[PDB]
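Notes to accompany the following structure.
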Amino acid sequence: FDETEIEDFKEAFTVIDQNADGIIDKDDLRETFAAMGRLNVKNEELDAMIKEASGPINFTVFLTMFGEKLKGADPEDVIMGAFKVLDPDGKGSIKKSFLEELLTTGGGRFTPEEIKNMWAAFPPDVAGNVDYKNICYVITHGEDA
Amino acid sequence: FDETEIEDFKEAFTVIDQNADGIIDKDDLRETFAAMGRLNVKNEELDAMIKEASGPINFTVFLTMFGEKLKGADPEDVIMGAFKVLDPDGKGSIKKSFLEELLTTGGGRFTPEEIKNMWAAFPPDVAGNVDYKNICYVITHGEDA
Amino acid sequence: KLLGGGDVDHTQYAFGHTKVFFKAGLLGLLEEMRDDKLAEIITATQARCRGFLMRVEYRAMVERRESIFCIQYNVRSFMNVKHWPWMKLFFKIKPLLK
Amino acid sequence: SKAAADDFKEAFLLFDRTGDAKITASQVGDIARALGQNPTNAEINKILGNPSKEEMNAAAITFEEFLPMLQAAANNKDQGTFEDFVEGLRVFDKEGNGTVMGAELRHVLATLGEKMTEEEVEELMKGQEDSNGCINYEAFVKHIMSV
Amino acid sequence: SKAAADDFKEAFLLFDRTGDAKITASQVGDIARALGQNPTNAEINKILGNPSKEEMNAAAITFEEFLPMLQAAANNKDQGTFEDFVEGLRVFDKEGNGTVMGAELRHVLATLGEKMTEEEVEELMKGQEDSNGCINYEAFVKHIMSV
């Protein structure tokens, strides 16, 4: 965890903790979702978020919960560092079959089935290994941009 | 030491001395590191910083310790002064082989092996002697920007 | 340029303006001996190369060691997270920030 | 002999991916090179077949066969003379300066004799050949014999 | 003599790159020039060989040989007469004004007698020759004798 990433989680903690007392309760979760447009947010969704913690969601409990789910989270500059080492001549997005062979043949984390799941929402270019960069974006901030 | 550089070290001394009494003790070092995100900062790192001084870290002991480690520290405007004299026509980053030849053939501080270490984290452009300016940045403030 | 390769007697032939000249069956014999002599010379020079070739692969494999992991773990996160309320939230919200 | 070098057995535990203390016959070529031996691939191939050992079918190994094969390859290290390596490349390009044109060394290392992949050829020229397209083989063969 | 000039020993510590207080025989020509002596390179060469000293093989030095070689070169400073330097270049170009055409002095300084590199020839004309292509050697030889 770099310090600017921890400051981003402190700003997200303050936007969900609308009572500003330092502990995100279930009313803060529901009023942050209603301010984003969720008028139908069920109480069972709020209870499942609180069921991931053993205590009240203060800043260090929110940081330890996000730490334990993001144990391989990598910032965009280090993902582009590794992709610039895979394309060491610069500019070009690397081939689809080169990333499939190098993921498998180096590591067990690069096994195929997982490579079909990589191509599956990370579209073609991304999946193929040709573009580059959009995948670093969606690994640090999810969903389609 | 120019006076604005000494005021920058006075501001860094006040941010690490969180008790504001004028002497940075080991608790100030640990609480400044914990406020930057270092939850695992060992006591042996704090003891190795205090082992570089012969007494308590007040403002003049911190200035003399930084003076004795930075006996060739050069501000960015004087490094760009010297690089504008090496590129006297302006704008262009100077060639890789020109900086290797002129470092060696003028001085013993510009010997090759050291030139391979210059290219080694100061990347290509920087190492090569083509870009310019990013090396002045990282000599006044380290690590990748 | 072609004759560059082969474990052949580089003697036995000779070039000129319109064509190459070649021995048989003596010069033919010569070359042959020669041929064997390069396998030696060659075969040995190949090896080191081969050897050496892979020796650089290890230096790369090794470097790579971590950059992968980084990549490895890093992805996994996301696959888990991207479905998490809190994380989607942070997401829509991450922009309003400065 | 021990000089009993027990670090050859510790390096066999770094190349065996299953942890059972056996190394397949296809890895023995590259691990002899990683222990400080450069047998040519035809030599590694011959010896194998010589001993009615087929590298075409599944293989396992034991340390008790890999140790004497490394000791049979260790006598052939007297073939590694650097005079003949630099004189080979000195006969490969004209003029009195040691420079191969880029693509001459890349196509010769991939297609002449024991085929080296073009991926390995690019990894062996990376850094020693600059953008002039001229590989200085005095420093190139020096750095190739540094590993 | 000391006048014991101990700054010659302090300048030997600025030219010895290893710090062991020895200066190789190939540096002795340029360091005699940096101590205020201009022996020609053939003279530096002869003296060396004269003393069965080979500048072809590795060399070291000691201060105890470099001091008397600088004192043997110091008698030859009576050959540095500026009348003959300005009259040499005055016979090298027509008319009553001291100007050499640029390329005449550059090709003569690189190819006639003791070969000066064209890099050093450009560094000695830089500033004294303007864009008219005419080197005024009255001020040019004045500035060359200012160092």
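Numbers run from 1 along the shown chain.
We read in the header that electron microscopy was used to get this structure.
Heads up, the Cβ atoms here are built off N, Cα and C, so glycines get one too.
Neighbour count (other Cβ atoms within 10 Å of the Cβ, all protein chains): 11 for B:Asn19 (Ca(2+) binding site). As annotated by Swiss-Prot, Ca(2+) binding site applies to B:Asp17, B:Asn19, B:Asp21, B:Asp28.
As a published mutagenesis entry, B:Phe83 to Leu (Swiss-Prot position 103) appears in Swiss-Prot alongside the note: Results in 50% reduction in actin filament velocity. Counting every protein chain shown, 17 other Cβ atoms lie within 10 Å of the Cβ of B:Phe83 (mutagenesis position). B:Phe83 (mutagenesis position) falls within a helical segment according to DSSP.
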Worksheet, complete the sentence: If you measure between the CA atoms of B:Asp28 (Ca(2+) binding site) and B:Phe83 (mutagenesis position) and round to the nearest Å, you get 40
Practice prompt. Compute the C-alpha separation of B:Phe83 (mutagenesis position) from B:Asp17 (Ca(2+) binding site), stating it in Å without decimals.
Written response: 37
Worksheet item: If you take the centroid of the Cβ atoms of B:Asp17, B:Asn19, B:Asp21, B:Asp28, the listed Ca(2+) site, which other residues of that chain have their Cβ within 8 Å of it?
Response: B:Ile16, B:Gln18, B:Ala20, B:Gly22, B:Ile23, B:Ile24, B:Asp25, B:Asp27
Worksheet entry | Three-state secondary structure, B:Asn19 (Ca(2+) binding site) (per DSSP) | coil
Practice prompt. Restricting to the same chain and to sequence separations of six or more, state which residues have a Cβ under 8 Å from that of B:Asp17 (Ca(2+) binding site).
Written response: B:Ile23, B:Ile24, B:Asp28
Item to complete: Output the one of B:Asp21, B:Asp28 that, of all these binding-site residues, has the highest number of other Cβ atoms within 10 Å of its Cβ.
Response: B:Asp28
Worksheet item: How would DSSP class B:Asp28 (Ca(2+) binding site) in three states?
Response: helix
